[PDB]
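Some notes on the structure that comes next.
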Amino acid sequence: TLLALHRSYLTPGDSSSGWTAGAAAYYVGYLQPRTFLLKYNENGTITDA
Amino acid sequence: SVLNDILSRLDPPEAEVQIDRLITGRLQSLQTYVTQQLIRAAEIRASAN
Amino acid sequence: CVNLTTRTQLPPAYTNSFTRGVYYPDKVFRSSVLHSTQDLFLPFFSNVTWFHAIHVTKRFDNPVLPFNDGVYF
Amino acid sequence: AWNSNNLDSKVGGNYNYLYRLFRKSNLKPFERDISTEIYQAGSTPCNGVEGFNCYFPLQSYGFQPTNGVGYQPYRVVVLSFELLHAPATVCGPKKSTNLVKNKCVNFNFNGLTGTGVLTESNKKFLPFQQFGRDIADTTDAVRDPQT
Amino acid sequence: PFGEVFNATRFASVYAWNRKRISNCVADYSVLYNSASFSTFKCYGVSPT
Ligand SMILES: *[C@@H]1O[C@H](CO)[C@@H](O[C@@H]2O[C@H](CO)[C@@H](O)[C@H](O)[C@H]2NC(C)=O)[C@H](O)[C@H]1NC(C)=O
Ligand SMILES: *[C@@H]1O[C@H](CO)[C@@H](O)[C@H](O)[C@H]1NC(C)=O
Ligand SMILES: *[C@@H]1O[C@H](CO)[C@@H](O)[C@H](O)[C@H]1NC(C)=O
């Protein structure tokens, strides 16, 4: 993942230590082949599987 | 699977072979349904009696 | 290349993801019908590994993760 | 496939085209490996020596004008395509016709052939999906490309 | 762009073949067949005509 740094005046002022990034999060889950039963709504959306 | 697709994308000579497998299979499917129906019909016939 | 300093090393935190990642398998649209498709999907109730880029002290981590046979982010 | 003998005949000679002789395992279908290495057989691996039991990855051609036509080089192009996966970008020379509604007609929509009365339908196709199907997986609705 | 692939300055060696993907274009396949300057035109799974 690419990252964002919330650089401010309070930081030292360099590329190695000057950063106050704060809160950030992500989840990674691997995918594998499986058989799924899909239910389709009258409109067309998949309500549940 | 689609009959039209084979007809549309294959040569007339080429269709002797591809269509034949489809036709043979479909007759067997029809044959199974008819045979099953007669057996089911008899049970109903017995029930009717 | 430029670097960053004072990072905290901790074991990964894992949290459950359930009934998520279901996606339309293909272009066709159907109504009021159930169709079973053998398409790669996140298995239901399969563990996902949480990661933190939050400083809340001196915490910042964006480690490389292998993408094998489909990855969900 | 075709011959271009004249193009492949040079006074100096041509040897910029190379085919592999040896490889440890068979190449996968529709997969190309251009890695420069030398095949190694059994013991005493050459490790770049290209010595006994070690071979350079590819061998040069012999295309020459004097060279016999039968064995002379052919230019071969393979055209491969798959269908019905998605809307097809590469349509043929066919010219379109005006849409007819509520009358039975023979319709070829994006390489799909069937026969039925066509009528406007209320179902909400989400922008992404081109076709439609019923409970028994038979085409029920379509979106005209122009329309 | 059928022409660029068919008539080109150079043809790649087998070890590293050249693959081109053609999209969003209308191409008349029949004209290639019409020319008949190519010795082998075997077509598999699709009728050339
Ligand atoms: C590809 O090369 C062929 C063969 O050289 C070209 O076919 C010729 O085109 C010219 C100009 O249109 C005609 O006057 C000739 O009669 C054609 N045949 C030959 C053998 O020259 C073709 O135009 C070229 N380009 C493509 C198909 O894009
Ligand atoms: C589904 O269609 C109905 C039609 O009555 C509509 O009321 C509803 O808002 C639609 N919902 C979605 C998610 O499209
Ligand atoms: C959950 O993740 C842990 C990681 O240690 C793993 O051992 C376990 O098999 C996973 N269980 C499920 C149900 O995904």
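Note that chain C carries Swiss-Prot numbering, so the residues on display, from first to last, are 15-70, 76-92.
We read in the header that electron microscopy, 3.4 Å was used to get this structure.
In case you wondered, yes, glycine gets a Cβ from its N, Cα and C as well.
Here Swiss-Prot describes C:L18 to F as a natural variant; the accompanying note says: In strain: Beta/B.1.351, Gamma/P.1, 19B/501Y. A simple way to gauge crowding: the CB of C:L18 (variant position) has 15 other CB atoms within 10 angstroms, across all the protein chains here. According to DSSP, C:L18 (variant position) is assigned to coil rather than to any helix or strand.
Sequence-distant contacts of C:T19 (variant position), defined as residues of its own chain at least six apart whose C-beta falls under 8 angstroms from its C-beta, are absent. Annotation of the natural variant C:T19 to R in Swiss-Prot: In strain: Delta/B.1.617.2, Omicron/BA.2, Omicron/BA.2.12.1, Omicron/BA.2.75, Omicron/BA.4, Omicron/BA.5.
Among the natural variants that Swiss-Prot reports, C:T19 to I is described with the note: In strain: Omicron/BQ.1.1, Omicron/XBB.1.5, Omicron/EG.5.1.
Counting only same-chain residues at least 6 apart in sequence, those with a Cβ under 8 Å from the Cβ of C:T20 (variant position) are C:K77. Annotation of the natural variant C:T20 to N in Swiss-Prot: In strain: Gamma/P.1; the original residue is retained in the structure shown.
Around the Cβ of C:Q52 (variant position), a 10 Å sphere holds 10 further Cβ atoms from the protein chains shown. For the recorded site, C:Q52 (variant position), the DSSP three-state label reads strand. In Swiss-Prot, a published natural variant is listed as C:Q52 to H, annotated In strain: Omicron/EG.5.1.
Secondary structure at C:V83 (variant position), as computed by DSSP, is coil. Among the natural variants in Swiss-Prot is C:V83 to A, noted as: In strain: Omicron/XBB.1.5, Omicron/EG.5.1.
If you take the Cα of C:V83 (variant position) and the Cα of C:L18 (variant position), they are about 16 angstrom apart, rounded to a whole number.
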